[PDB]
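Enquirer: Have a look at this one before I ask anything.
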Protein chains: 2
Amino acid sequence: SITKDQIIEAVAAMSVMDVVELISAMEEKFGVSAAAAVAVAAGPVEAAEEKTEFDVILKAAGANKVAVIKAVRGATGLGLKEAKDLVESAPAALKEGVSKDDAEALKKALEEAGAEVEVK
Amino acid sequence: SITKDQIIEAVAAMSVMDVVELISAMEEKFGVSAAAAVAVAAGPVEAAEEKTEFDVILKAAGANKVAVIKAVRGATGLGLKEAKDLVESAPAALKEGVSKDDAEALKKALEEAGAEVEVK
């Protein structure tokens, strides 16, 4: 009496774990687990983190909203308006999680114009 | 003697179709939500037994990215963009675990257009 149905009630006769073994058995039996598949080798969290995530915030455009607006749209590319509003909505984040070099690049640009920047 | 092993040889005793029916049954019983994992996990296991799991990969669209993109979205139905990226992200799997006939069908289509396909 090995009917399809009988098997259904059979799976509901054992525990989930016991079932996991079942399904697993076939995998090995029919050896349907060794062809190509994908890698996806996610390693376990390990110390030694990087530090390349700097955020450049704009506090005050200063007496050079013009140059600022340029630096803004220049660093991003938002519409003149968007950029305007952004600055007008100070403080406003310029960039988030950008390379230090880039952060300092714009920063120095702001300074050259005479604006207040924030590095965090 | 209602062992698990015995259930293993049971699947290896019946035809893939009979196994499909089974899984399909449980799918409803235990629910398609709870069995979903088993269904997708067993989906390939069953097909493998029929030796009807061929993978069609796209290596190079060739000098006919147009026709290719068509074949792609045509074989799948992904957004124009998605398809574009896919092709541009070669190699890219077009189909996975499909009938040989189907695999060769698209393959020949690619050739007709003049593209490089991969069958594995």
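Chain A is numbered as in Swiss-Prot; the shown residues are, in order, 2-121.
Recorded method for this deposit: solution NMR.
Cβ coordinates are placed from backbone N, Cα and C, and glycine is handled just like the others.
Okay, these came from Swiss-Prot:
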MUTAGEN   A:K66 to A  EF-Tu-binding and EF-Tu-promoted GTP hydrolysis reduced
MUTAGEN   A:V67 to D  EF-Tu-binding and EF-Tu-promoted GTP hydrolysis reduced
MUTAGEN   A:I70 to A  EF-Tu-binding and EF-Tu-promoted GTP hydrolysis reduced
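For each listed feature, how buried is it and what is near it?
Expert: The DSSP secondary structure for A:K66 (mutagenesis position) is helix. Its own atom aside, the Cβ of A:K66 (mutagenesis position) has 17 Cβ atoms within 10 angstroms in the protein chains shown.
Listed in sequence order, the same-chain residues six or more apart from A:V67 (mutagenesis position) with CB atoms under 8 A from its CB number zero; the list is none.
When other Cβ atoms within 10 Å of the Cβ of A:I70 (mutagenesis position) are tallied across all protein chains shown, the result is 19.
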